[PDB]
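Chemist: Here it is, the structure in full.
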Amino acid sequence: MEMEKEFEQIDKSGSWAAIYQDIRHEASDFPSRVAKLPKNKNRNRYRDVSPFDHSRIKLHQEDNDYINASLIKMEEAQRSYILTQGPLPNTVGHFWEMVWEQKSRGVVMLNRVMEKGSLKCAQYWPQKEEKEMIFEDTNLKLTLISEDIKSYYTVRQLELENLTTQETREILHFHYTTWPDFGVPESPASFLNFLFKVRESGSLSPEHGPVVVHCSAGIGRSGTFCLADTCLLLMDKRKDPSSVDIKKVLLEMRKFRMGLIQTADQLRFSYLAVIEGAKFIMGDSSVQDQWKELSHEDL
């Protein structure tokens, strides 16, 4: 069944909430014992969002290897992602340690530091070239090199230095700044334009470690990003849009981290993004230029 027709069936019958509840019911449940250890209580932003033991990222340190981060491994698509929470004031150093150890080239941030009047993430990267950050617990230094600000998203070029070895790497920070406080964006053009900017950078490519994706809890907006990317990749590999079942891909991803896609309107939005993205995958290259125009990214 073409997903565009499934989409109309669900929309016309008003059954998004019902489909979404079925997904919750069917989703995997695996233990998350390490997350719940008392020594780790101050490393978790939300009590009800934990990585499963089997897919958690381990820090390469002997004292405490725990970070609230999961490795999503999509075997058929041949793409991996690290999904993580917005770093806390005491875990910013752990965050950058993970980036270094996993050899990531890109960090995708889908939230603002302050949303709905409350703090959702620590300010974990430098805002001025001349004021670099030093993370003393993990022996890393971070410098802003350059920033490219567009209307609803910003790309930053960062240099991460391992102070123990003096090795350095370029990290790209992709910051989507215009996800609304409530609901989802009305059109996915801006979303897709951003996703293909991340792709074009090489950050999702197999020669690098997995991209790090986060929002506040690392399951909702972050899940929507990974779900759309994997679905479009699978349609690419097969050049067959009707083979790909978004609901099945989502349940597969939910084997690796709980709760991905937090609302029925994020699910609907995921279908819309994949449907519109398909036009490009199946060979209408000009659509990419239309997304840029519609996104009103400039100025």
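Determined by X-ray crystallography, 1.9 Å, according to the entry header.
Just so it is clear, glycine is given a Cβ too, placed from its N, Cα and C backbone atoms.
Pulled the feature table from Swiss-Prot, pasting it below:
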- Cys215: active site, phosphocysteine intermediate (ACT_SITE)
- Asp181, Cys215, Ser216, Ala217, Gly218, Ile219, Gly220, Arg221, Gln262: substrate binding site (BINDING)
- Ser50 to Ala or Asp: No phosphorylation (MUTAGEN)
- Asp181 to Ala: Substrate-trapping mutant (MUTAGEN)
- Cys215 to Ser: Catalytically inactive mutant; abolishes sulfhydration (MUTAGEN)
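In the displayed structure, how are the listed features positioned relative to their neighbours?
Modeler: With a cut-off of 8 Å between CB atoms and residues at least 6 apart in sequence, the same chain places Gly86, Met109, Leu110, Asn111, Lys120, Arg221, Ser222 near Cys215 (mutagenesis position), listed in sequence order. In this structure, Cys215 (mutagenesis position) belongs to neither helix nor strand by DSSP; it is coil.
When secondary structure is read from DSSP and collapsed to three states, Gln262 (substrate binding site) falls in the coil class.
Sequence-distant neighbours of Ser50 (mutagenesis position) (same chain, 6+ residues apart, CB-CB distance under 8 A): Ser32, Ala35, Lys36, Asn44, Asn68, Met258.
Cβ neighbour count for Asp181 (mutagenesis position) (all protein chains, 10 Å cutoff from its Cβ): 8. When secondary structure is read from DSSP and collapsed to three states, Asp181 (mutagenesis position) falls in the coil class.
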Chemist: If you count the C-beta atoms lying within 10 Å of each candidate's C-beta, which of the binding-site residues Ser216, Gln262 ends up with the smallest number?
Modeler: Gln262
Chemist: Using all protein chains shown, find which of the binding-site residues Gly218, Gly220 scores highest when you count other CB atoms within 10 A of its CB.
Modeler: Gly218
